[PDB]
Amino acid sequence: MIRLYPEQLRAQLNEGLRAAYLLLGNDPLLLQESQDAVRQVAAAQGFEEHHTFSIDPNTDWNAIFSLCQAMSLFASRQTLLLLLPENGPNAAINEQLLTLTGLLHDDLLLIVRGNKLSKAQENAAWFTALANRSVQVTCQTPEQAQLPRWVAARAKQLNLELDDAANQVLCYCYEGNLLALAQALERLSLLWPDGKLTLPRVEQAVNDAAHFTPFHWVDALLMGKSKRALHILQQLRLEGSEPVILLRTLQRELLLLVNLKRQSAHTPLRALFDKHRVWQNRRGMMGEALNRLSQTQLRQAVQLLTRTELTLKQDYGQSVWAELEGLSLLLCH
Amino acid sequence: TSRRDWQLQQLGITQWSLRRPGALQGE
Amino acid sequence: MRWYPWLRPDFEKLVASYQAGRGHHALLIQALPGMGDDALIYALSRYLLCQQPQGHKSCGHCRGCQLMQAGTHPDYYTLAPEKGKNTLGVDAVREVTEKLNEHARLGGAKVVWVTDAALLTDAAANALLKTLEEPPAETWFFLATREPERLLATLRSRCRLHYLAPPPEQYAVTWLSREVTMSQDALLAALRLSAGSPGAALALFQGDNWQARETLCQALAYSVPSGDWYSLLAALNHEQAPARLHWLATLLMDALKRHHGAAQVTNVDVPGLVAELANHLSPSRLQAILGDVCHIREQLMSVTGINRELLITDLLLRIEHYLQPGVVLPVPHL
Amino acid sequence: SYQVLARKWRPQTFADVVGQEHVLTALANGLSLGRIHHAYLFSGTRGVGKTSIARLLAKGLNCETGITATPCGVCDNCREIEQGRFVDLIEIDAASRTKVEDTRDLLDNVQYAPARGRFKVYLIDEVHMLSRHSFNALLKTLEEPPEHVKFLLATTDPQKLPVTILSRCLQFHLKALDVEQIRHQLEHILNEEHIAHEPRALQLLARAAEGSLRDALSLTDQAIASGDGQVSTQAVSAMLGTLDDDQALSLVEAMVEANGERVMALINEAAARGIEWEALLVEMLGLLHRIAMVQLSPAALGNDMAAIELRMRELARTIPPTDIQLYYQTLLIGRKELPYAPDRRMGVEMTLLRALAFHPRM
Amino acid sequence: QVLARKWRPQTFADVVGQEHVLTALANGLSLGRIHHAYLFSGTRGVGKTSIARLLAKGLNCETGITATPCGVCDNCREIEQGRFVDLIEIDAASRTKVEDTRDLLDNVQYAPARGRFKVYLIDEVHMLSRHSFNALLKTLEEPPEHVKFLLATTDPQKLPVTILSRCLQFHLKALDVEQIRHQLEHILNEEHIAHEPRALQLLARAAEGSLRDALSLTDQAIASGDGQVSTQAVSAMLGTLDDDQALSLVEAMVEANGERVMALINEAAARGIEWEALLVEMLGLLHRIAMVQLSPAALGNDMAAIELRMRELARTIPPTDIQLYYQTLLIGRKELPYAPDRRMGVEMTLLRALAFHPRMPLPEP
Amino acid sequence: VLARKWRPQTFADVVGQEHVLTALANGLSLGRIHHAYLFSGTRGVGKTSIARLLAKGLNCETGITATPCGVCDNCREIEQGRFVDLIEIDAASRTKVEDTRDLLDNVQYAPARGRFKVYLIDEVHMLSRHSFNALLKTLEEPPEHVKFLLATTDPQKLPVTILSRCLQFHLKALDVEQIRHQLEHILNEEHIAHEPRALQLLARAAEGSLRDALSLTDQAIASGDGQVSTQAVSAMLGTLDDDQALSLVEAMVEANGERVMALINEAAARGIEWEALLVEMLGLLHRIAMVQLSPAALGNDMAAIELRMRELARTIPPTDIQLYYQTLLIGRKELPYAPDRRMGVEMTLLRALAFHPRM
DNA sequence: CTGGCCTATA
DNA sequence: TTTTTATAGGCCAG
Ligand SMILES: Nc1ncnc2c1ncn2[C@@H]1O[C@H](COP(=O)(O)OP(=O)(O)O)[C@@H](O)[C@H]1O
Ligand SMILES: Nc1ncnc2c1ncn2[C@@H]1O[C@H](COP(=O)(O)OP(=O)(O)O)[C@@H](O)[C@H]1O
Ligand SMILES: Nc1ncnc2c1ncn2[C@@H]1O[C@H](COP(=O)(O)OP(=O)(O)O)[C@@H](O)[C@H]1O
Ligand code: BEF
Ligand code: BEF
Ligand code: BEF
Ligand SMILES: [Mg+2]
Ligand SMILES: [Mg+2]
Ligand SMILES: [Mg+2]
Ligand SMILES: [Zn+2]
Ligand SMILES: [Zn+2]
Ligand SMILES: [Zn+2]
Ligand SMILES: [Zn+2]
């Protein structure tokens, strides 16, 4: 199973097409660009009939029996695409898949689009028997760290030249939304044939449109970066998230901080991180938080988080977003 | 803090008192 | 659902008015839980959907009661809350208000039993108003709550109230001593926790519950002297929280009662815990905490979907703060 | 054919309606002045004559005798309104039929002239329950109905209606019924029903009604049951959890004396006698009121209190005006928050506690 | 019959206040500068629906497009009677759905029957679904020559900003107490109806801005007063007691005189005045006083009969003192609900006053 | 109507928005043309006016040019409104799928008059789930002679799977001057009297939108019986003030009794729910208080109000602020119990202006 | 005219 | 790894 980054994929797809193309990931722009990189090289190799199917737990045993019947030779080459449920491959469809793994022609080309699978889902027999035939692409978006690199990489692919300065500015504005980033580049190459994208040029044709999860916000608080927190909030509101979701995800942390802070006196930092099975990457970030906030400041946070919840589900208050703008700030002193 | 001032607390009757007479009296 | 012996009188009197034909169409029984209101209702229900009654009793052998024994009597409506939920929705009241107009599907009277009017929504309560004031003929309503005053204004004036009062404690203890084997102290405490209703008493013993009060007690025994109350989170944070809080508040109050050398305390069974509470907590704090304990309880019970962990966790950190000297304590409002 | 008094006795002629004389006046007045509106909103608390009146106002507009203030009740029309069988008072249970589509049906069938009646009279009752959208739907029609249409709007809680709705109605707040008003009535009714009654028992009922004629008739009917045919001072008082005067005061006293052990134990004894806890608090609140009153002018202690007067006057002489206010409030508040506390008893016990430790100043 | 309806203005002349709206439309009509989307907003009863109708009526007057429609050509009279083929008044609160809006859209292209313009007056327009709002978008941005759109709503707050950028927005202002009064006079005069001067001053205050609210109160005032609009009748219906007694209680209170206070309460109790109400006139008075202290030109026009005395109070009593009485009576109101007895409750509240009285508290033991 | 007549026919006629024009200009110029473009941004800033322009420039008889002539049979045909090959769907009224499918059966047939069959789907966010799917299938295999122009105010509502098929231009909202200079021009042209500071007032009031602007101006002309005078413009805009809540906060701190008693009285005319006035103020103090904890707490949102807000944060003690808040937050909890609701706000503002709570 | 889906308001 | 609820109004494909 040739494991690829969407950038690298274009080259591996030209060398030789393979029976199974596995598009896994969370990013929409990597998914289309990779799915369209394949549909393009499929038609070129004599493929006309392009059949799409969206796989719910809804697709009957009648809708998977029209799919295995779908491939009979000799047909002018046809590309079958299969979309996924949120969960990935469930016991019901983890079996339907098996049925298809053996039906592999040069006449029928398999493409699959979905999230990332739990490791056990992954290692389910059928998947690993496809394995040597299949190419798999990682379409996980880049995070604040991995990103600028991918910007300058796609920048140099569009042969435009990006300043350290402009890269910084694109990445702030389109973080979490690669598609807007890409179209930003395209937009700039049309503004300037130069290819040269100054900080002052790029600054003028940008709009602010970053997509975050709530986890991006608690992390932001945890590290004390507040100008970030505030940005993340403002954005999360505009995508219209349920504040309740913010509340509950800050809580899962806030309350662990509280319990850790106390327990910290008695046992060493690391032991407690182990005790509570704290994700490894988080553990450094958590320390920082712990080291910064007083056992009282936490006590206040907890109190203020309760003020907003009640204000939310009993007083049906509007406040709620403001009440978080504040709570954010607090956890940064 | 008078005992009266205390009783007013217990009663919820909040005592208000000037602080900028300037913008009052003078029209 | 069980039938308890202190119901015979309350039943007989009620049935008598019905038997005259001069019964009231919207009864509202107010009773503590465990008090067995439901069985009084059931008994009166069986009486009404009886085509061949035998005095105060239901025969068993008429087409009416067979159906009633086997759940499905076409003219017997039960307004309880959906399985997963804890409120009692308007849509569900409106089906009953609608069906009620169709001439009785068996040609007997129709009885509608609202298990707990406390649980009606605002929309659901009002929905019930007009059908309740003047329902079709030969239709009989039964409603039960803990606290009528928590019940919609108008819904209330359409009802006849019947108070199912609990037996004398002496009787109750004697009942209990037969159903469980516990120390007279424990019974009387259990009974006293439960506002005097046996059975509701008995309950505590039956469920995992009683072991669980011993564990609140275990953990309190530590929190008090140590000033560590967030320790309690473990014993309080559970589905039955509003129930366990009530326990903790009764402990708090008994302490406060000792600071006044009062005669009855509620937790007769652990006068050690009651003491250590009177010893390491000033009355000022005993009472300020009793306060927030009760108040957070309300919210745990009245706010739909509110997060337990978050609320209880606040309450505990905040109590510790109260324990600090000179901190300002709460004083009720309006 | 038995129906609860609270039902049987529904006023069927303007004559047979209690108080609310300002409403009936304006009404009968309008009918007689020929000044009839198209939107009448009727408000007030539970069971004071809202829907009863609305239905009487309907009778009068439709009466075979003419449009009258004094509808007979003897024509095919009136008799059919009395029984709901009247085709031309479309009476809507707003709290049940609240949705827009529901009330847009209402609107479409407006334009249509009335069946066998003079006016087509809608009576949306429990109206505070119509969806937001349902209110707005009515706006355009409610303001400009067809001459043959009359809208009758009753609700307990007019607070909830859009001000756009209110701008389009005559509003009649019914006042709560005076205690006397309720009793005289109660008397009358039990007389006609041929039921025996003791006057002081009536007095207790009218009080417990707390302004409301339905509430009254409902407790009355309750009386009759737990009384075995009779409404006796004995039965009603035991039913309503009524106090024997001593008990309240004794508490009030043990409370200002700061006497914990005795306040608590006094309650315990009350709890045994099965007193209505809310009753106790009100009676103390009542006692605290005189006391603060007597301080003002000595004369202010009634002829009633003769038995107590001795104990009252001391309390008034000893305890500061100021400090009593605290006591009264703490108890009021506790009556407020009573039903919310775990037991009603506890609610009382916590209230006394909070108030207990007021005693030494500094 | 019904005043609210009978007096809906039939020409611009007859519209009360709103000069800023009438004045534009007339200026614009005579100027030949006419939009195709007019939006009307303001709280209930300030004239939007009736103004809009006047605009249609003036757009289609057979005499020509004039701000002074003639009210006698087939087109004007038939707009008056609401049966004019080309003024399509849509009750947006019942035609809220998209499909309904699309129908209004489809039938737009078609030319008017008898008028210069097909004018759609969409009333209570805030009720349109999101869907049927954008439905309106493009067609409202660029309609056909013969089409005009009159929208009107209580709150424009609810209309998508896209809708807003496409219209003239005219915000009718609520009415001065004076304005309402003057009209109430004119109408009761025209309708030949006895009226006490002050009974009008009272209604126009209770109208709280709305000329309809006022006509609605007058209608029922006439009925309450029996063909007369008398002060006693209006203040009966209003829960007002005529001002003296109220103030007299304030006075007695600031003057720390207990006897008088309780007497005055007893006397009000003989008149069976409803307790909460009393409390409220007292808060009303205290507040105006405390205000008079802020700006002096602040004291109300309506309370001439009491100004002498009020002014005095504002002059003699410390602000920090009035803040006392106000708050004391205010949490007194917060209490009345639960007090044993609403009388008792008011009384008790003033007794509380007396004991905390800033200047001559009640005597201690 | 000013809004209609002054719709830009030539690129030259368009205000600002340059980062969009130029890239179009150049792509046309330099033979780069995507099968489909998406134009977003706020009400009346160019979205559709530009979309139309791109059609002109795509089909101009002079060739595919950035500078359409606006005088050929094609440019005047489009400008007019009836051009054989300019299909402008009102996506908002025709959103059901039936209609989208029927629109795209005809997509395949060659263009009758001109270079490209140009579909201009405006207010496109309205199309159903299914209707989007239809479009999609056509965007994924775009006929050569066809170009798609999608214009919406709210793009977030298009499926990722369609935004990933359009080159999207986000139009910026217009600058205060940008609007003013355009307002001068147009009034000038129409032969209408204006003052300097009258227009400065309208451009501000537009809150960034050039349509709001001319729509405001149109009205202004009527208030002015033919003259757009400051005397008149200022009066009118006073008819439509959002103001009150902020405006009171300002006169609150300064301790201006008359200004307060007057605003309260202006707000009365607007016809406001009073409880809502307090809440806007309270919210207002909250925001400010926090601009006092980072410059960063002021919205992309804010802008119109924003200038005033920042100064207010700079020049009031943070301790003074929490104070004002208390006083308001309080007066709100008291509003039901104050005699009048108006009265309760009035009292609250006195409390806030001049008094201090001792506790 | 059903079941899937989105929204607003308290 | 992302969540309160009860009740309403509403669009849509087939
Ligand atoms: N003013 C009244 N006069 C006589 N009976 C009344 C009056 N108000 C209420 N009642 C009694 O209350 C019962 C219901 O009254 P109703 O008018 O329906 O109250 P509501 O205003 O709550 O709908 C009637 O049966 C009647 O006996
Ligand atoms: N500006 C006004 N001038 C005269 N009468 C008015 C005015 N505003 C409201 N009214 C009265 O109120 C009634 C309804 O007015 P209307 O314009 O429908 O209020 P709305 O703006 O809420 O629709 C009219 O019949 C008229 O008597
Ligand atoms: N950039 C601009 N230049 C000139 N006029 C503009 C501009 N943007 C908006 N307008 C004015 O607004 C009117 C409509 O603009 P339009 O482009 O339709 O906005 P939208 O993007 O919201 O569809 C135009 O006729 C023009 O008067
Ligand atoms: F019980 Be009533 F209709 F207020
Ligand atoms: F009565 Be209006 F149109 F608000
Ligand atoms: F026409 Be635009 F989107 F306001
Ligand atoms: Mg009723
Ligand atoms: Mg109107
Ligand atoms: Mg547009
Ligand atoms: Zn039987
Ligand atoms: Zn009759
Ligand atoms: Zn005319
Ligand atoms: Zn050209």
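Using Swiss-Prot numbers, chain E covers 4-368, in order.
Per the header: X-ray crystallography, 3.5 Å.
A Cβ is built for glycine as well, from the same backbone N, Cα and C atoms used for every other residue.
In this view, E:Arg47 (ATP binding site) is surrounded by 24 other Cβ atoms within 10 Å of its Cβ, with every protein chain counted. What Swiss-Prot lists as ATP binding site is E:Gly45, E:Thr46, E:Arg47, E:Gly48, E:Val49, E:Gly50, E:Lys51, E:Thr52.
Feature annotation from Swiss-Prot assigns Zn(2+) binding site to E:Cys64, E:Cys73, E:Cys76, E:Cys79. E:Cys79 (Zn(2+) binding site) falls within a helix when secondary structure is assigned with DSSP.
Experimental mutagenesis at this site is recorded by Swiss-Prot as E:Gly118 to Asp, annotated: In dnaX2016(Ts); present in both isoforms, unable to grow at 42 degrees Celsius. Cβ environment of E:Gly118 (mutagenesis position): E:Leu62, E:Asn63, E:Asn78, E:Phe87, E:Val88, E:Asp89, E:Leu90 lie under 8 Å away, each six or more residues apart in the same chain.
Neighbouring residues of the recorded ATP site, listed in sequence order and excluding E:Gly45, E:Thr46, E:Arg47, E:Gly48, E:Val49, E:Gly50, E:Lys51, E:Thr52, comprise E:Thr157, E:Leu175, E:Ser213, E:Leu214, E:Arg215 (Cβ within 8 Å of the Cβ centroid). For E:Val49 (ATP binding site), the same-chain residues that are 6 or more apart in sequence and have a Cβ closer than 8 Å to its Cβ are E:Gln21, E:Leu175, E:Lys176, E:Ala177, E:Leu178, E:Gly212, E:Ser213, E:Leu214. For E:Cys73 (Zn(2+) binding site), the count of additional Cβ atoms within 10 Å of its Cβ stands at 16 [all protein chains shown]. E:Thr46 (ATP binding site) sits 27 Å from E:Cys79 (Zn(2+) binding site), counting Cα to Cα. In terms of C-alpha distance, the listed binding-site residues E:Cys64, E:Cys73, E:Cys76, E:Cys79 place E:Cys79 closest to E:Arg47 (ATP binding site). Of all the binding-site residues in the record (E:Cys64, E:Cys73, E:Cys76, E:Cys79), the one with the smallest CA separation from E:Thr52 (ATP binding site) is E:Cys79. Within 8 A of the CB centroid of the Zn(2+) site residues E:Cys64, E:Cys73, E:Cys76, E:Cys79, the other residues of that chain are E:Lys60, E:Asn63, E:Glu65, E:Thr66, E:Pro72, E:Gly74, E:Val75, E:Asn78, E:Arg80. Listed recorded positions (E:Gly48, E:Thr52, E:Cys76, E:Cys79, E:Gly118) with a CB under 8 Å from any chain F CB: none. Within the same chain, the residues at least 6 positions away from E:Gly50 (ATP binding site) whose Cβ sits under 8 Å from its Cβ are E:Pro12, E:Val18, E:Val19, E:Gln21, E:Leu175, E:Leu214, listed in sequence order. Using E:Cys79 (Zn(2+) binding site) as the reference Cα, a 10 A cut-off selects none from the binding-site residues E:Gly45, E:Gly48, E:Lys51. Cα-Cα distance from E:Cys73 (Zn(2+) binding site) to E:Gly45 (ATP binding site): 27 Å (rounded to the nearest whole number).
Listed in sequence order, E:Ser213, E:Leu214, E:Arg215, E:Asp216, E:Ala217 are the same-chain residues six or more apart from E:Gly48 (ATP binding site) with CB atoms under 8 A from its CB. It is E:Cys76, among the binding-site residues E:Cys64, E:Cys76, E:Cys79, whose Cβ has the fewest other Cβ atoms within 10 Å in the structure shown. A straight line from the CA of E:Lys51 (ATP binding site) to the CA of E:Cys64 (Zn(2+) binding site) spans 20 Å. It is 27 Å from the Cα atom of E:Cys64 (Zn(2+) binding site) to that of E:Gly45 (ATP binding site). For the pair formed by E:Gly45 (ATP binding site) and E:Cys76 (Zn(2+) binding site), distance between Cα atoms is given as 31 Å, rounded to the nearest Å.
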